[PDB]
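Everything below concerns the one structure shown next.
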Amino acid sequence: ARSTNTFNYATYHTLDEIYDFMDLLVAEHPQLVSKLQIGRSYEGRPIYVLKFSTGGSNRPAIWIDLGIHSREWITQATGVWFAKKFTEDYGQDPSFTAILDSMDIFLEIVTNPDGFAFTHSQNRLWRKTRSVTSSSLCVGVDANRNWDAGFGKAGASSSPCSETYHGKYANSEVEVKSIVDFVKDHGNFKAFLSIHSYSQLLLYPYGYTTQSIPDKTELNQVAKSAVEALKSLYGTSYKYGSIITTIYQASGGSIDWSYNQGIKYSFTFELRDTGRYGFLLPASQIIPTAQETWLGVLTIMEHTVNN
Amino acid sequence: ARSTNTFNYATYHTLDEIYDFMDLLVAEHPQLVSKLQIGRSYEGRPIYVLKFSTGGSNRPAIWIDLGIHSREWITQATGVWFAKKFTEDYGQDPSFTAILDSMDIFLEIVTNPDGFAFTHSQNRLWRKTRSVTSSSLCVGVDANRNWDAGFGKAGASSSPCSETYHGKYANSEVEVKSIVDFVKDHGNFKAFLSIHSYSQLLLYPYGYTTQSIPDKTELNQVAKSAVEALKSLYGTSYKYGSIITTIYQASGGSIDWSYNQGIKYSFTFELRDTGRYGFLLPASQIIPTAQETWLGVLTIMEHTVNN
Amino acid sequence: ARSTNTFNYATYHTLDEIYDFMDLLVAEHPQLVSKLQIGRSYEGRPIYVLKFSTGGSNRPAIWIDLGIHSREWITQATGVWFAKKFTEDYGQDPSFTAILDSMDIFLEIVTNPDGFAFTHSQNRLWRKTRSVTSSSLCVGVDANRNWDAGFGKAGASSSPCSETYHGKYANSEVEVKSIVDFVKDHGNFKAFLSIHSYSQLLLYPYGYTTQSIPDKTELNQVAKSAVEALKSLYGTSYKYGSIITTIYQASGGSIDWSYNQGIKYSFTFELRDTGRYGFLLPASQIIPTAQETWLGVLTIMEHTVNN
Ligand SMILES: O=C(O)[C@H](Cc1ccccc1)CC(O)(O)C[N+](=O)[O-]
Ligand SMILES: O=C(O)[C@H](Cc1ccccc1)CC(O)(O)C[N+](=O)[O-]
Ligand SMILES: O=C(O)[C@H](Cc1ccccc1)CC(O)(O)C[N+](=O)[O-]
Ligand SMILES: [Zn+2]
Ligand SMILES: [Zn+2]
Ligand SMILES: [Zn+2]
């Protein structure tokens, strides 16, 4: 595709195609989008974040990371769609235009590029990073159990060979540390959304502890409204609540870390399909999934701009 | 450097320094080395191939190209080291001497001279050529996606601005066509090796198709022996296999083209570092990388001379 | 015959006559038909596929293979009639024209050329390939038990001398691997039809397992519609259903592999006669069989283009 207008949003793409997509979008919308490299993956691949801004100096921001678990293909596909949608709706949709006129959005489409490349090359269901560390045959860490929020506690595995291995220590994975450094340096993030796939859930803070967050009432209602908005499009039903009470105890998670940094609107989305196809969600559902999910994300952004 | 004996092999050099190196070597070893200009780059720079021969008439040959991707500096540096090594070992090492007594070696140290100059003056990470298309303000083509082997198929970009742009048509880039005309004219090449950088892999034919080559078993055995020889020096671990099964589908590749020309021993090396430094490999690793890679290349040459 | 217009479609032909037929058709309809060589048989004979296309780039396609079992002569004869039929009906029959204006059809008339030549020269009832086994005096493999779908499981024999020998490993037979690679590389096939002879059956996915396919309801109805269309011409009755529930458990089959690749409309046809003549079907039945079978095939293609 020589234009984001010829890019096939209804099909799954490779790392190269998505990175090329990034440059096309920036070339096509230079006053709105820019490409930032926040680090290099374990295998040296550049880690890219698309910044959507209409100006200002470090305006309140919204963080959105997708594909931290490589096999969750619907997320990277949705991230690409999100990127295009932002450029299409700014100056067209009153609400989204208002958000971007006062806030910046940072979108990381492929948070785990080495694993993504691997899902295309050797194993479609690979989910961890591709780091090799100590005296262990196995490879990779579950990057979403590597964050410094209840790191190493129940809800993660200490076995390097486990699919939910948390890594040697908090932030050991460069893919995670790169985000931590960017967000802490920025210092003005108001929302932090992590997109994952399948189970159709919208969860808020703490998977590592049963302690209720100080903002439970508000985040719970924001989640309720977001799920209803998402549902209004195709009838896709999502369940919502805190991570630990909704799915299970899970430690070292991204939104527990961001919420503890003071980023109030921290939520994690588990996208489409409740198991019919699971991680192998048909390409025919990419656009519909992205469209409905957008409604839920926009709902959250709206609460962030007015609060 | 006034002599190839004073040339600093442990540091990265410029195009001028490498070209001057070629003349020093030819002047020092007239009966063994000659400099051939197989064409001119897009920007008019001469394209040089060092020919190592001990006589004969169009003897079976071995082709070795390095630096087709300009930013992969470890390859041009290794290419220079190789040239020097050939002159030191011929007549001394039993095996290499036997190889050059029945075969010629054609070494192209800087296959993409325009890109190389660009990496020194404007962008250290530039990889494509410097050709200027017509309907785009972007520059260059991925020379290793421009060959007439599955040209234009999945595994390359049709967008001129892409880092993996395949170009207008097969062999559009003069840097590629120059090699194609040279090899076709010669008509007696038995080996074709393309040297690239980082990921530590030794790959054989077909990145453009899942079809296994008719000589898969043999090339796989050769690759296995070559990686073990390379590993024997410093313990550097290389993985091997076909391009598509090891990495991913990639079209317009050089060894896919050479193999389809009837050149059985077609391999591509992806040199040192698995991502720690990536393309910015420290100069302190030049000599060790060249040394170990040499063992692997020699292994391939040996299987070519006895078969 | 110097023209496909004088070609005798009511008689059985040799490999050479069919191959010459292909060239005549291509010469007469260059804008619609092209001949592709997708590989070489065990004994080195070219393996040809006729591509019918009105343009486009990698358009959704329909695959049709015939003669994988050499003695099933009615299939190759039907393949020849099919090829001619497509060139006569495009631009004449609204439905077929619509199919070709949006889709490509790939037709392999003689999937097992070595065996075909053998049925003409040595054994009219030979059905396997002609590959030579290392430690065995027996020759050939049952190409339709060599596919990577339940390969080696119940429903095939591991004995080289058996008429249903599955071979050393999945895809061991180049006649099978050639199709696999082509279809995999293409990546946009929507239907995969394999044509065999006698029993008068139309079967859908899974002969190796009793597991019901996710698309059983749709394929079953499509099958019902296809058999009704086929019967409507001469009253030929066909039975339909899954391979395992209709005939018997059979592993390594073509449509089990194609369906598992994501090609929804995968069906296998067992043509005319329920046993009176068996494999030795009279030439006088070639055209009537081809005509009625076409209606069934067209029916499937129609469902493929609208879904
Ligand atoms: O617990 C996990 O690792 C996630 C679910 C999740 C998501 C966010 C916070 C805590 C848990 C599962 C998944 O989304 O990665 C899907 N999966 O690859 O099993
Ligand atoms: O796919 C590529 O373009 C190469 C790897 C490669 C090398 C040979 C044949 C097929 C692929 C990557 C590289 O060696 O050029 C390093 N890079 O990404 O600049
Ligand atoms: O099992 C076979 O070999 C086929 C029947 C068949 C056909 C398709 C998928 C599974 C089985 C019988 C035949 O069509 O090959 C006729 N024959 O016995 O040569
Ligand atoms: Zn996940
Ligand atoms: Zn390279
Ligand atoms: Zn059959």
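We number chain B the same way Swiss-Prot does; the residues here are 111-417, in that order.
Recorded method is X-ray crystallography, 1.9 Å.
Note that Cβ sites are derived from N, Cα and C of the backbone, with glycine treated the same way.
Taken from Swiss-Prot, the feature domain 'Peptidase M14' covers B:121-414.
Taken from Swiss-Prot, the feature Zn(2+) binding site covers B:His179, B:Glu182, B:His306. Within the same chain, residues at least 6 positions away in sequence whose Cβ sits under 8 Å from that of B:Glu182 (Zn(2+) binding site) are B:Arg237, B:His306, B:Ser307, B:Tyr308, B:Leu381, B:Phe389.
Here Swiss-Prot flags B:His179, B:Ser180, B:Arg181, B:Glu182, B:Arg237, B:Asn254, B:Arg255, B:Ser307, B:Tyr308, B:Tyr358 as substrate binding site, drawing on experimental evidence. B:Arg237 (substrate binding site) carries neither a helix nor a strand DSSP state and counts as coil.
All chains included, 29 other C-beta atoms sit within 10 angstroms of the C-beta of B:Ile289 (variant position). For the natural variant B:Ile289 to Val, the note given in Swiss-Prot is In allelic variant.
Natural variation at this site is recorded by Swiss-Prot as B:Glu338 to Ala, annotated: In allelic variant. Using a 10 Å Cβ-Cβ cutoff, B:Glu338 (variant position) registers 13 neighbours.
For B:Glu380 (active site, proton donor/acceptor), applying a Cβ distance below 8 Å and a minimum sequence separation of six or more within one chain yields B:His306, B:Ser307, B:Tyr308, B:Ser309, B:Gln310, B:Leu311, B:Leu312, B:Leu313. Per Swiss-Prot, the feature active site, proton donor/acceptor maps to B:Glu380; the stated evidence is sequence analysis.
Its Cβ taken as reference, B:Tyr308 (substrate binding site) is surrounded by 22 other Cβ atoms within 10 Å in the chains shown.
For B:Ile289 (variant position) paired with B:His179 (Zn(2+) binding site), the C-alpha to C-alpha distance reads 15 Å. Filtering B:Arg255, B:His306, B:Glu338 by Cβ distance to ligand 5 (under 6 A) retains the following recorded positions: B:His306.
The distance from the Cα of B:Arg181 (substrate binding site) to the Cα of B:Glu338 (variant position) comes to 27 Å.
Chain A comes close to B:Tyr308, taken from the binding-site residues B:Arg181, B:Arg255, B:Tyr308 by a C-beta to C-beta distance under 8 angstroms. Calculated from their C-alpha atoms, the gap between B:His179 (Zn(2+) binding site) and B:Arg255 (substrate binding site) amounts to 11 Å. The binding-site residues in question are B:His179, B:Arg181, B:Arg255, and the one with the fewest Cβ neighbours inside 10 Å is B:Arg181. The recorded positions near ligand 2, defined by a Cβ under 6 Å from one of its atoms, do not include any of B:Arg255, B:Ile289, B:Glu338. Cβ neighbours within 10 Å of B:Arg237 (substrate binding site), excluding its own Cβ and spanning all shown chains: 21. For B:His306 (Zn(2+) binding site), other Cβ atoms within 10 Å of its Cβ number 21.
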